[PDB]
Each structure stands twice: as C-alpha cells, then as structure tokens.
Amino acid sequence: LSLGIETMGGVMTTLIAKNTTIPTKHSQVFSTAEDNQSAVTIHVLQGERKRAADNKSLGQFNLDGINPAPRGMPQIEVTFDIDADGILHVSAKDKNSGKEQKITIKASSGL
C-alpha cells in the first residue's frame, strides 16, 4: 500500500510509492525539519491521507546529532530506498557525525 513519511509541517508526503518502478533508490526532497530538536524523527505512515496524524503509523525511527541550521556544520542525507518486494528501507546517514541508522518497513498486506 501507499507509504509516505512525516514531512515538514506535521504532514504526510507519499514521496515514494509501492510501485516506484522497483527496485529503486531515490535521494532528494528529504531534509531534516526539526528546528526544535537536534535529531531526525521519521514516522512511517501507511495509508493515503494528507495529515500525518490522520494516517496509519506503524513505524518510526530516530537519529540524534542533526540540525537544519549549521549548528555544528553537519552533513546529512536521508534516502528513500525501495526494495524488490517494495519494502521502504528508509535511511539517515550523517557523514559528519559518522552515524548511520536505517529502518525497514514493508509496504504490502495492509489497510
């Protein structure tokens, strides 16, 4: 099923779909939004629905040492990797901090 993430403004965006010509590897329109934190917080939202809070979460993952502003001149890119089965392998990698942390969520058999 459709699976978007929580993007800036407490809102879901289907930035990648079940049938994104799988498998594939998208690496754009993905940035850390959390001014009020120093971390990234992906929430994984099954369902088609604008608001993130109104859409079926079953998944989330976090990684600390991050900012939108160059508070410590970070280096962060978050990837949308879609697997053959259509699993969303959602991955944040800090090249500056040397952190990697990544999360795998199916996008099938659900409602």
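Residues 397-507, in that order, are what chain A shows, numbered as in Swiss-Prot.
Heads up, header says this was done by solution NMR.
Cβ coordinates are placed from backbone N, Cα and C, and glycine is handled just like the others.
Quoted from Swiss-Prot, the note attached to the mutagenesis of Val436 to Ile states: In SEG-2; confers temperature sensitivity. Around the Cβ of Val436 (mutagenesis position), the number of neighbouring Cβ atoms within 10 Å comes to 24.
Here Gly455 (mutagenesis position) comes close to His439, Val440, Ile499, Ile501: these same-chain residues lie at least six apart in sequence, with C-beta atoms under 8 angstroms from its C-beta. Secondary structure at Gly455 (mutagenesis position), as computed by DSSP, is strand. In Swiss-Prot, a mutagenesis experiment is listed as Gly455 to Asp, annotated with the note In dnaK756(TS); confers temperature sensitivity.
Under its mutagenesis entries, Swiss-Prot includes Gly468 to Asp with the note: In dnaK756(TS); confers temperature sensitivity. In the structure as shown, the Cβ atom of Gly468 (mutagenesis position) sits within 10 Å of 12 other Cβ atoms.
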